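Notes follow the structure.
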Amino acid sequence: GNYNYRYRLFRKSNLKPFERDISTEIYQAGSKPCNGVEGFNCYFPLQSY
Amino acid sequence: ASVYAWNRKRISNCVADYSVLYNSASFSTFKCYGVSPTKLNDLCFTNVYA
């Protein structure tokens, strides 16, 4: 199982054509302020295949 | 009720707010598969089964 290949799952908005985003931050899935603590409503967008 | 005698309920013809349950942390697991849990209050269907 090769896990070097990964991609972003969550984002606040879409991507404009022909650009790159390398922001690896906690994503707030709800009203809970993550503040870099993860937990409920706070997920890691990057994940592998 | 029991797991093999689970209660079945029908919900129709009213206004349903999901924000109150969405924000509540008293539930250990809240897993939505049909659609995004955030946009529940926007789209709606003809009936709900619980």
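Going by Swiss-Prot, the residues shown for chain A are 447-495, listed in order.
Heads up, the Cβ atoms here are built off N, Cα and C, so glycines get one too.
One mutagenesis experiment catalogued in Swiss-Prot, A:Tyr453 to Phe, is accompanied by this note: Decreased HLA binding to NF9 epitope. Increased binding affinity to human ACE2. Classification of A:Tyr453 (mutagenesis position) by DSSP places it within a strand. Shown in sequence order, A:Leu492, A:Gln493, A:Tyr495 are the residues of the chain, 6+ apart in sequence, with a C-beta less than 8 angstroms from the C-beta of A:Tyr453 (mutagenesis position).
A:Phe456 (variant position) has a Cβ environment of 14 other Cβ atoms inside 10 Å. The annotation that Swiss-Prot gives for the naturally occurring variant A:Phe456 to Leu reads: In strain: Omicron/EG.5.1.
Natural sequence variation is annotated in Swiss-Prot for A:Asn460 to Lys, with the remark: In strain: Omicron/BA.2.75, Omicron/BQ.1.1, Omicron/XBB.1.5, Omicron/EG.5.1. Taking Cβ-Cβ distances under 8 Å and a sequence separation of 6 or more, A:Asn460 (variant position) has no neighbours in its chain. Annotation note: A:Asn460 (variant position) sits in a coil segment as assigned by DSSP.
For the published mutagenesis A:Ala475 to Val, Swiss-Prot gives the following note: Increased resistance to neutralizing antibodies. Counting every protein chain shown, 15 other Cβ atoms lie within 10 Å of the Cβ of A:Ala475 (mutagenesis position).
Looking at Swiss-Prot, you'll find the natural variant A:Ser477 to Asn noted as follows: In strain: 20A.EU2, Iota/B.1.526, Omicron/BA.1, Omicron/BA.2, Omicron/BA.2.12.1, Omicron/BA.2.75, Omicron/BA.4, Omicron/BA.5, Omicron/BQ.1.1, Omicron/XBB.1.5, Omicron/EG.5.1. The Cβ neighbour count for A:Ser477 (variant position), using a 10 Å radius and every protein chain shown, is 11.
For the naturally occurring variant A:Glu484 to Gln, Swiss-Prot gives the following note: In strain: Kappa/B.1.617.1. Cβ neighbour count for A:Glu484 (variant position) (all protein chains, 10 Å cutoff from its Cβ): 12.
DSSP gives A:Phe486 (variant position) a coil state; it is part of no helix or strand. Quoting Swiss-Prot on the natural variant A:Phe486 to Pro: In strain: Omicron/XBB.1.5, Omicron/EG.5.1.
According to Swiss-Prot, the natural variant A:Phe486 to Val carries the following note: In strain: Omicron/BA.4, Omicron/BA.5, Omicron/BQ.1.1.
Just so you know, the Cβ of A:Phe490 (mutagenesis position) picks up 13 other Cβ atoms within 10 Å once every protein chain is counted. Among the mutagenesis results in Swiss-Prot, A:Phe490 to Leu has the note: Increased resistance to neutralizing antibodies and human covalescent sera neutralization. The residue drawn here is the original one.
Secondary structure at A:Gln493 (variant position), as computed by DSSP, is strand. Per Swiss-Prot, natural variant A:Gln493 to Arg is noted as: In strain: Omicron/BA.1, Omicron/BA.2, Omicron/BA.2.12.1.
Quoted from Swiss-Prot, the note attached to the mutagenesis of A:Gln493 to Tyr states: Reduced host ACE2-binding affinity in vitro.
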Between A:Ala475 (mutagenesis position) and A:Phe486 (variant position): CA-CA distance (Å): 8
For A:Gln493 (variant position), the number of other Cβ atoms found within 10 Å of its own Cβ: 12
Those recorded positions, out of A:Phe456, A:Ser477, A:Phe490, that come within 10 angstroms of A:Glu484 (variant position) at the Cα: A:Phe490
Candidate nearest A:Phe490 (mutagenesis position) in space, where candidates are the recorded positions A:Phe456, A:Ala475, A:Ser477 and distance is Cα-Cα: A:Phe456
